[PDB]
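Contents: one structure, followed by commentary.
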Amino acid sequence: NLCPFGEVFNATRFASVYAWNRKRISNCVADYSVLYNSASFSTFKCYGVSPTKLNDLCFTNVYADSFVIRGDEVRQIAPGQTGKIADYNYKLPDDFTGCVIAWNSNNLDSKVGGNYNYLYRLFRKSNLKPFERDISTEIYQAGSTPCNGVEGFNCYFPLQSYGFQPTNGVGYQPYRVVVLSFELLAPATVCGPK
Amino acid sequence: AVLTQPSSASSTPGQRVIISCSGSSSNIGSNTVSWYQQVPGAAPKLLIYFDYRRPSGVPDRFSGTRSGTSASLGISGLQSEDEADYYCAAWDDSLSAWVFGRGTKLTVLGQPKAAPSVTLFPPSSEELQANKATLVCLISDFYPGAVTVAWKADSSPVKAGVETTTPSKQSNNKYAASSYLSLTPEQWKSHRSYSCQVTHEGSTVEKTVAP
Amino acid sequence: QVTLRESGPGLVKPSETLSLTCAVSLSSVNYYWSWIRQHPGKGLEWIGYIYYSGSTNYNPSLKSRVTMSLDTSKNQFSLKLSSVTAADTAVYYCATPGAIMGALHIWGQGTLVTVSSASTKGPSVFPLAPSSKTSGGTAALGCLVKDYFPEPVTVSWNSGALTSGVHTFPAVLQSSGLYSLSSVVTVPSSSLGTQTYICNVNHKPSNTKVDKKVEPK
Ligand SMILES: *[C@@H]1O[C@H](CO)[C@@H](O)[C@H](O)[C@H]1NC(C)=O
């Protein structure tokens, strides 16, 4: 009766940050003790409660958000942060009670000659609300003249390719991100072994 | 100023070339790179924007990539009309400025060779009545671009009063140049003849004019 | 889309203020209006931009000497560059990236600004008449545009009606400090006696326009 934590963490293909993947976790037993005790992670920041405490708390629903960004953009996956990823792609609330996990992904997502399969939203009329997901491909109308779905002057496709090549530095290398959020809204059916 | 580009690039017609652009985290690393083409005598023209997007009217032969701190521009199926200076550009956050590369001069080297057409003009009679004399040697329709011009009074060479342009590409993608010899009406009428000697690829074409 | 056209003095004395205007073809749009310059035989140097909000960003190298403004009245934005020296001799382009500060999509034609203590000089136009050696039915006739300052000179033939086979050569800079230019047109040797050939020489820095008649000898 274990929770599908491996299906999220050890998956082959990760989603792009503009269309981040979310999985609802309920009616099972998880062990943040095992998941955090692995030297595989670059950043393991949990805001609010701590992993040791999480084994004694229970929640009606747990959410695992997974995507891929650059190394220097992991800072943006945090409460009260700004930037392209935080504003247009993935936004965390200021009162965030959850966990941000990231590890390097160069051996898995970098293709020599450039892996331009991973995209990010480059333009948006407004900043994203927390946990909002925008997957629209609508031409961004920077100017007063309409675009009518065709790219051109002041009319730009809102998504941009990541330039992932294994020769570049660490900050420009891909990173896999998993954001754990705990929801209390219902009975609590996601619990630690304790 | 801070973007690094190779000075020169070279290829043969129909082939492909790649012009690279190296910078910093402050520009290419975190900002978008755009590419511009400047045919000599004309304003720069945007070829690539947002790393790989092509504006209206640009063929598929032009392509761009960005990876880390470096950017690359690819020109497929090179033709002689593609000889120009190519610039990369990006915004620098540390400098809070828009930064250019020095530019890459691209030459298509495998073009059909042509011999210079040379026209030598004597001094106008109007210019002689203005007490001046200028011999005009016009060299056109030659490839490759490099050419050497020598002047002769009768059969003795002339080095004083000579000014010669650098070769210039024309509309038909061949090169042209001009040379001038300024003398006095006394000097012009003194000698029996004057000659403009044009050497291109080891061979010589000589034109002569006489008062 | 929108069209940009620069207009400039051409000659500015050292230590004085170089002023240019780029005419926009309304000007209450959300664009960035930029200025680019290029020293003769050198690369592109970004000078700065001005936002329609009035926000301003200049090249760190030139910030103290650069001032740019907007004018809704004349539908134009301007550039002013003070304490000008001979390093400011360049072709100045007005461009715009549009509403997003990125690649410059629309450019101007460009205007040449020469920085020198020398005085303006009008050109002397002489005919290069065709001769018996005429090159196989092909005849070369031209115009000699002599001793002018500064650059540039534009040459047309028969008020632009005769365009085929005209080649306006780049100018030489003499030890005088003056420029000289030649423009040759290829026409049928047949036509040497019948048709009139007139070269139109325009020197905007001197407000001079010369229409010279080229006659056979
Ligand atoms: C994921 O991968 C490794 C095996 O490669 C394993 O040690 C780990 O426990 C797996 N499950 C997780 C991280 O939930």
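Throughout, chain A uses Swiss-Prot numbering, with the displayed residues spanning 334-518, 520-528 in order.
Technique stated in the header: X-ray crystallography, 2.7 Å.
Positions of Cβ are set from backbone N, Cα and C atoms, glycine also.
What Swiss-Prot records for this protein:
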type: VARIANT; residues: A:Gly339 to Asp; note: In strain: Omicron/BA.1, Omicron/BA.2, Omicron/BA.2.12.1, Omicron/BA.4, Omicron/BA.5, Omicron/BQ.1.1
type: MUTAGEN; residues: A:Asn343 to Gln; note: Reduced viral infectivity
type: VARIANT; residues: A:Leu368 to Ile; note: In strain: Omicron/XBB.1.5, Omicron/EG.5.1
type: VARIANT; residues: A:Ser375 to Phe; note: In strain: Omicron/BA.1, Omicron/BA.2, Omicron/BA.2.12.1, Omicron/BA.2.75, Omicron/BA.4, Omicron/BA.5, Omicron/BQ.1.1, Omicron/XBB.1.5, Omicron/EG.5.1
type: VARIANT; residues: A:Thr376 to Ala; note: In strain: Omicron/BA.2, Omicron/BA.2.12.1, Omicron/BA.4, Omicron/BA.5, Omicron/BQ.1.1, Omicron/XBB.1.5, Omicron/EG.5.1
type: VARIANT; residues: A:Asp405 to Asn; note: In strain: Omicron/BA.2, Omicron/BA.2.12.1, Omicron/BA.2.75, Omicron/BA.4, Omicron/BA.5, Omicron/BQ.1.1, Omicron/XBB.1.5, Omicron/EG.5.1; complete loss of interaction with host integrins
type: VARIANT; residues: A:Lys417 to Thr; note: In strain: Gamma/P.1
type: VARIANT; residues: A:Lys444 to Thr; note: In strain: Omicron/BQ.1.1
type: VARIANT; residues: A:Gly446 to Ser; note: In strain: Omicron/BA.1, Omicron/BA.2.75, Omicron/XBB.1.5, Omicron/EG.5.1
type: VARIANT; residues: A:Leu452 to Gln; note: In strain: Omicron/BA.2.12.1
type: VARIANT; residues: A:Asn460 to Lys; note: In strain: Omicron/BA.2.75, Omicron/BQ.1.1, Omicron/XBB.1.5, Omicron/EG.5.1
type: VARIANT; residues: A:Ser477 to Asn; note: In strain: 20A.EU2, Iota/B.1.526, Omicron/BA.1, Omicron/BA.2, Omicron/BA.2.12.1, Omicron/BA.2.75, Omicron/BA.4, Omicron/BA.5, Omicron/BQ.1.1, Omicron/XBB.1.5, Omicron/EG.5.1
type: MUTAGEN; residues: A:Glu484 to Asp; note: Increased replication in human TMEM106B overexpressing cells
type: MUTAGEN; residues: A:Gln493 to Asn; note: Reduced host ACE2-binding affinity in vitro
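Note: A:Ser477, taken in sequence order from the recorded positions A:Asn343, A:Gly446, A:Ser477, A:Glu484, have a C-beta within a distance under 8 Å of a chain C C-beta. Here the C-alpha separation of A:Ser477 (variant position) and A:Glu484 (mutagenesis position) works out to 14 Å. Close contacts with ligand 1, defined as a Cβ under 6 Å from any of its atoms, occur at A:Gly339, A:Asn343 among the recorded positions A:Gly339, A:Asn343, A:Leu452, A:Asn460, A:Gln493.
Note: A:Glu484, A:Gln493, taken in sequence order from the recorded positions A:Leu368, A:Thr376, A:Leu452, A:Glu484, A:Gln493, have a C-beta within a distance under 8 Å of a chain B C-beta.
A:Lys417 (variant position) has a Cβ environment of 19 other Cβ atoms inside 10 Å. According to DSSP, A:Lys417 (variant position) sits within a helical segment. Listed recorded positions near A:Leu368 (variant position): A:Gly339 (candidates A:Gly339, A:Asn343, A:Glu484; Cα-Cα distance within 10 Å). Note on the recorded positions A:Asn343, A:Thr376, A:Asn460, A:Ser477: the fewest other CB atoms within 10 A surround the CB of A:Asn343.
With respect to Cβ neighbours within 10 Å, the recorded positions A:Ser375, A:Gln493 differ, and A:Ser375 shows the lowest count. Listed in sequence order, A:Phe497, A:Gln498, A:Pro499 are the same-chain residues at least 6 apart in sequence whose CB falls under 8 Å from the CB of A:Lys444 (variant position). Most other Cβ atoms within 10 A: among the recorded positions A:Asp405, A:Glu484, that distinction falls to A:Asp405.
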